[PDB]
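Below is one structure; the comments refer to it alone.
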Amino acid sequence: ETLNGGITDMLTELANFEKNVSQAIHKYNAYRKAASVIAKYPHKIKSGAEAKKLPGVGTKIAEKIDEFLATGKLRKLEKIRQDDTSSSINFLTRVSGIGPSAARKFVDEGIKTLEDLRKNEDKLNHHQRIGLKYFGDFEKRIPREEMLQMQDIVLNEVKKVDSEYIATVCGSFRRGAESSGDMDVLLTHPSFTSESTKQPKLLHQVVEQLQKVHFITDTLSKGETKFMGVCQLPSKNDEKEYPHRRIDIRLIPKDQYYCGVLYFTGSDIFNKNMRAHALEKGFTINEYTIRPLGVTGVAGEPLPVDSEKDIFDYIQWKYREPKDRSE
DNA sequence: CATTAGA
DNA sequence: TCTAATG
Ligand SMILES: [Mn+2]
Ligand SMILES: [Mn+2]
Ligand code: NA
Ligand code: NA
């Protein structure tokens, strides 16, 4: 966490590098796992050789260790960190709609900056075309003070169309968090459960409203259960317009609400921890349900859930408020 | 890891 | 149909 972190970081740097810039899946994978294991090791790795003892720790990483150990650096790190083409990729990628593949592809075409990107709007896709267009606002955080104003409208339009809906804004937001980077709207409806062969219109109604009002300004991608877009709080009585926000609405079977909600809400460590627990308590957790374990080694059958409580009751745990699901 | 674009 | 990208 702090004793071995050093190694860790260069590792991931190392991994990330092969993974994006180059296309070395393998070495990438290889940087990672050692990266993992070195992480758990209970002592100061004092040498490559000592690390070397570790599984997935090869001659090639042990070597990386020593350069780093003796010299607080690593040329391979410096050489890259430097790499104008390399750096070039990593930057691009921040545009939303841009992955490793496009970054590389774009690069070679000579596009290695935001302006180039602009210059060539044509070679760009809707999604990225958006990402471009709000590049600034997307990287921007979201002051809860806004999360709340956003949340409020969501709920009202949600409600205005059909009284039967049920939305939830999960995550850190929910978790209480001062600022958030995107609002995640969990949504269900009773006329929609596991079987009841959809209702595409279910999502489309809302999306439809939100645009109707102006909250929704763009569609990153609108699917039959997952809409992806952006939204903007109506800029006041002037002098202060609002920043463009990534929004995410999605259709949930009413029969799985609470779990996904419980889940989506985090923290990645809260869940991991609970989920771990229920295992003991004779269960199985996961983004859509909670089933009971059969000694066979396995077993199913999704218990019924009416609120995050059931799930709580179920594993006979303490009702943890969203505020304190920190870990 | 599943959902969506797009080619 | 795949393969990229989001989360
Ligand atoms: Mn794309
Ligand atoms: Mn999100
Ligand atoms: Na080894
Ligand atoms: Na990106």
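Quick note: numbers on chain A are straight from Swiss-Prot, i.e. 9-335, in order.
Cβ from N, Cα, C; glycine included.
Long-range neighbours of A:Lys60 (mutagenesis position) (same chain, six or more residues apart, CB within less than 8 Å of its CB): A:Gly66, A:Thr67, A:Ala70, A:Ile73. If you look up Swiss-Prot, you'll see A:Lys60, A:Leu62, A:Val65 marked as Na(+) 1 binding site.
What Swiss-Prot records for A:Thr101, A:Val103, A:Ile106 is Na(+) 2 binding site. Cβ-based neighbour count (10 Å, all protein chains) for A:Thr101 (Na(+) 2 binding site) stands at 18.
The dTTP binding site annotation in Swiss-Prot covers A:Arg149, A:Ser180, A:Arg183, A:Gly189, A:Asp190. Secondary structure at A:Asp190 (dTTP binding site), taken from DSSP and collapsed to helix, strand or coil, is coil.
A:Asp256 (Mg(2+) 2 binding site) falls within a strand when secondary structure is assigned with DSSP. Feature annotation from Swiss-Prot assigns Mg(2+) 2 binding site to A:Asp190, A:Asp192, A:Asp256.
Under DSSP, A:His34 (mutagenesis position) is assigned to a helix (H, G or I) in the three-state scheme. Applying an 8 A CB threshold to same-chain residues 6 or more apart, the list for A:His34 (mutagenesis position) is empty. Under its mutagenesis annotations, Swiss-Prot gives A:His34 to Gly the following note: Decreased 5'-dRP lyase activity. Decreased ssDNA binding.
For the published mutagenesis A:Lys35 to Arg, Swiss-Prot gives the following note: No effect on 5'-dRP lyase activity. Cβ environment of A:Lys35 (mutagenesis position): A:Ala23, A:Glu26 lie under 8 Å away, each six or more residues apart in the same chain.
A mutagenesis experiment is reported in Swiss-Prot for this position, A:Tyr39 to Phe, and the note states: No effect on 5'-dRP lyase activity. Taking Cβ-Cβ distances under 8 Å and a sequence gap of 6 or more within the same chain, the neighbours of A:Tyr39 (mutagenesis position) are A:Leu19, A:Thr20, A:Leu22, A:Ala23, A:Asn24, A:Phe25, A:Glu26, A:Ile69.
The note that Swiss-Prot attaches to the published mutagenesis A:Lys41 to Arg is: Abolishes ubiquitination; when associated with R-61 and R-81. Following the DSSP three-state reduction, the secondary structure of A:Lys41 (mutagenesis position) is helix. Under a cutoff of 8 A between CB atoms, and with a sequence separation of 6+ in the same chain, the neighbours of A:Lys41 (mutagenesis position) are A:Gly64.
In Swiss-Prot, the entry for mutagenesis A:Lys60 to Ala states: Decreased 5'-dRP lyase activity. Decreased ssDNA binding. The structure shown retains the original residue.
Per Swiss-Prot, mutagenesis A:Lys68 to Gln or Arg is noted as: Slightly reduces 5'-dRP lyase activity. Within 10 Å of the C-beta of A:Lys68 (mutagenesis position) we count 13 further C-beta atoms, all protein chains included.
The mutagenesis experiment A:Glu75 to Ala is recorded by Swiss-Prot, whose note states: Slightly decreased 5'-dRP lyase activity. Decreased ssDNA binding. No effect on structure shown by circular dichroism. In the three-state DSSP classification, A:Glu75 (mutagenesis position) falls within a helix. Around the Cβ of A:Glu75 (mutagenesis position), 16 further Cβ atoms fall within 10 Å across all displayed protein chains.
Swiss-Prot gives this note for the published mutagenesis A:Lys81 to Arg: Abolishes ubiquitination; when associated with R-41 and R-61. Neighbours of A:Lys81 (mutagenesis position), defined as other CB atoms within 10 A of its CB across all chains, total 11.
According to Swiss-Prot, the experimentally introduced change A:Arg83 to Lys is described as follows: Slight effect. Abolishes methylation by PRMT6 and impairs the polymerase activity; when associated with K-152. Cβ-based neighbour count (10 Å, all protein chains) for A:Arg83 (mutagenesis position) stands at 11. The secondary structure of A:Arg83 (mutagenesis position), as reduced to three states from DSSP, is helical.
The annotation that Swiss-Prot gives for the mutagenesis experiment A:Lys84 to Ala reads: No effect on structure shown by circular dichroism. No effect on ssDNA binding.
For the published mutagenesis A:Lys84 to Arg or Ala, Swiss-Prot gives the following note: No effect on 5'-dRP lyase activity. Note: A:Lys84 (mutagenesis position) has non-local neighbours A:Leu22, A:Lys72, i.e. same-chain residues 6+ apart with C-beta under 8 A of its own C-beta.
In the three-state DSSP scheme, A:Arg152 (mutagenesis position) falls into the helix class. Listed in Swiss-Prot is the mutagenesis experiment A:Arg152 to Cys, annotated as follows: Severely decreased function in base-excision repair. Severely decreased DNA-directed DNA polymerase activity. No effect on 5'-dRP lyase activity. No effect on DNA binding. No effect on structure shown by circular dichroism. No effect on interaction with APEX1, FEN1 and PCNA.
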Among recorded positions A:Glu75, A:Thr101, A:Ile106, A:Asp190, close to ligand 4 by Cβ (under 6 Å) are A:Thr101, A:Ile106
Other CB atoms within 10 A, centred on A:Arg152 (mutagenesis position): 17
Cα separation, A:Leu62 (Na(+) 1 binding site) to A:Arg152 (mutagenesis position) (Å, whole number): 45
Output field, Na(+) 2 shell: CB within 8 Å of site CB centroid, site A:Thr101, A:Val103, A:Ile106 dropped: A:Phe99, A:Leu100, A:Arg102, A:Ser104, A:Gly105, A:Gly107, A:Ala110, A:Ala111, A:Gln136, A:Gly139
